Every structure is written in C-alpha cells, then in structure tokens.
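Working notes for the structure below.
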Amino acid sequence: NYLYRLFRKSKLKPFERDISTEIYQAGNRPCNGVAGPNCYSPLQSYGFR
Amino acid sequence: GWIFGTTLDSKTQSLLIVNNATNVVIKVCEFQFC
C-alpha cells in the first residue's frame, strides 16, 4: 500500500508534491500511454515483510 | 483572476476573486479548464 517514485524528467523543488502518474520515456521511442520496453511505470511499491 | 499552473490536466492554482461577497477562493485541486 506504500509507493515511491523512481523516474522523473528533472529534480524537485524544495517542498514540492507530485501526484501525476505519467509513463516515463527513457529514450527516443514515444510511449503514448503504453509501457513498452523503454517505457516504465513510475510508481513501484515498497515490499515490507 | 489568474489560473497559474502547468500542463493543464494535473494540479494548477486558481484565483477567482470578487464574488461580490468579497471572497478570495485560491483552491488548488486538479482541474480541466475551457
């Protein structure tokens, strides 16, 4: 139930929140909402045991 | 008023003022304008 962000186009300002979940584009191939080989989901869940 | 923000689907500020009951709603939600 707890998530964190790995990929972002730039850094953050001091005290800035980010809500929008857009698919990251790591290369020249566009994603267009489809997580392909160069497109990754930006929110990965914590694993707590 | 002014509607400060970026990439107008996510976040974005909204300063509607002069309600004639003198109110300064500066609500910051997610909006879709126009």
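Residue numbering for chain A follows Swiss-Prot; the residues present correspond to positions 450-498, in that order.
Method reported for this entry: electron microscopy, 3.3 Å.
The backbone N, Cα and C atoms fix where each Cβ goes, and this holds for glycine too.
Some features that Swiss-Prot has for this protein:
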type: MUTAGEN; residues: A:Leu452 to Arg; note: Increased resistance to neutralizing antibodies. Decreases HLA binding to NF9 epitope. Increased binding affinity to human ACE2
type: VARIANT; residues: A:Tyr453 to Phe; note: In strain: B.1.1.298
type: VARIANT; residues: A:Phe456 to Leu; note: In strain: Omicron/EG.5.1
type: MUTAGEN; residues: A:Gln493 to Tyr; note: Reduced host ACE2-binding affinity in vitro
type: MUTAGEN; residues: A:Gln493 to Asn; note: Reduced host ACE2-binding affinity in vitro
type: VARIANT; residues: A:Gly496 to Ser; note: In strain: Omicron/BA.1
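Mapped onto this structure are the features recorded in Swiss-Prot.
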residue	record	Cβ contacts under 8 Å, 6 or more apart
A:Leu452	mutagenesis position	A:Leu492, A:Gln493, A:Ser494, A:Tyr495
A:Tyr453	variant position	A:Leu492, A:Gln493, A:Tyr495
A:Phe456	variant position	A:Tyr473, A:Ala475, A:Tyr489, A:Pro491
A:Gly496	variant position	none
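A simple way to gauge crowding: the CB of A:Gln493 (mutagenesis position) has 12 other CB atoms within 10 angstroms, across all the protein chains here.
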